[PDB]
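Novice: Structure incoming, see below.
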Amino acid sequence: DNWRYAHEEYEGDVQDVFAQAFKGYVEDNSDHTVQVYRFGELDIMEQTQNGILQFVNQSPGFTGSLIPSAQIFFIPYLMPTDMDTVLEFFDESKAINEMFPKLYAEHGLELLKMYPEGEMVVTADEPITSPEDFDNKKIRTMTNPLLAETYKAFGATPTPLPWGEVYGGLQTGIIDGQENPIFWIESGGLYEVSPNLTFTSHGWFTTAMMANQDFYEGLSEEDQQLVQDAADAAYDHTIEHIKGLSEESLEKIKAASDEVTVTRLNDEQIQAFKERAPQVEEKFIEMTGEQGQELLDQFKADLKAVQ
Ligand SMILES: CC1=N[C@H](C(=O)O)[C@@H](O)CN1
Ligand SMILES: [Mg+2]
């Protein structure tokens, strides 16, 4: 059988690294093939739900509209900063490994893996050392509601847009900045048009890979185990790939542009942004009810356990 798999990124990007590894495992261990569609190579979620696609990698930044609980990742300063700790969290969290698959199942998706890509970094037309610096800045967000609220809380004017629109928008001042992991900033050449990088440490770009649930459930026990085994292999490979990635990417950027500036928020400057976080958490709960409170409680507990 041929299994169609779509993701959000380009050749060599983090999602593609995961994809290619997944594909590789399946092909190496079965008679099956995985057909991977990169960005633009085809609404990938719609296409998965209606069964055109078997697998899809979509980030909560988008999925958060359809699956409100997925917005949890956009609560600033909830997630740790340390790669090692984040990795431990993803491996061991019941929120991630037990609860979220339940939540996705409600939408007819079989959540296979959630994984981090990189720490979020702000880019803009100036350094941003304080919420005040955000004032009257149109900052692009991915298209989920909580994420807009986050940026509003930070003092910006959130402008949610599809990825396709971002480079151009920056270039002609439709937007004043955006947020993304460094590897994407680099691979996407965003630094060319948004040269001031600020490390706010407010969170991580994360993503998820899943299967159409009917498809998955429709597979033989053997093929199910294959898929699981492949996801585990891809995860492992991808985690190895991201170690040192941000550091390499930043070097790449510095090599490419003399105009790039890097601002790293100190502990004091961080607390100021952190002051804005609780209001976002409150909104999250108002969006997701008791089910949401339960997830958040587990999330926080999980975090505590790895720290
Ligand atoms: C890191 C990443 N950023 C894009 C975005 O910000 O829209 C996503 O669409 C895909 N991957
Ligand atoms: Mg084969």
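Here chain A follows Swiss-Prot, giving residues 26-67, 72-336 in order.
Placed from the backbone N, Cα and C atoms, the Cβ positions cover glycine too.
Pulled the feature table from Swiss-Prot, pasting it below:
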{"type": "BINDING", "residues": "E34, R169, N209, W213, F234", "note": "L-ectoine binding site"}
{"type": "MUTAGEN", "residues": "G273 to P", "note": "Conformationally unbiased. Has wild-type affinity for ectoine"}
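Give me the local environment of each listed feature.
Specialist: Mapped onto three states, the DSSP output places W213 (L-ectoine binding site) in helix. Over all protein chains present, the Cβ of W213 (L-ectoine binding site) has 23 other Cβ atoms lying within 10 Å.
Taking Cβ-Cβ distances under 8 Å and a sequence gap of 6 or more within the same chain, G273 (mutagenesis position) has no neighbours at all.
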Novice: Distance between the CA atoms of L67 and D72, in Å, given 4 unmodelled residues in between?
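Specialist: Here the Cα-Cα span across the missing residues works out to 9 Å.
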Novice: Just checking a number: largest C-alpha distance across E34, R169, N209, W213, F234 for the L-ectoine site, rounded to a whole Å.
Specialist: 18
Novice: Kindly point out which of the recorded positions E34, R169, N209, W213, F234, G273 have a C-beta less than 6 Å from some atom of ligand 1.
Specialist: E34, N209, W213, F234
Novice: With DSSP assignments reduced to helix, strand and coil, which class does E34 (L-ectoine binding site) get?
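Specialist: Looking at the DSSP assignment, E34 (L-ectoine binding site) belongs to neither helix nor strand, so coil.
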Novice: Name, in the order they occur in the sequence, the residues of the same chain whose CB lies under 8 A from the CB of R169 (L-ectoine binding site) and which sit 6 or more residues away.
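Specialist: For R169 (L-ectoine binding site), the qualifying residues are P187, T188, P189, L190, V195, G198, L199, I204, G206, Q207, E208.
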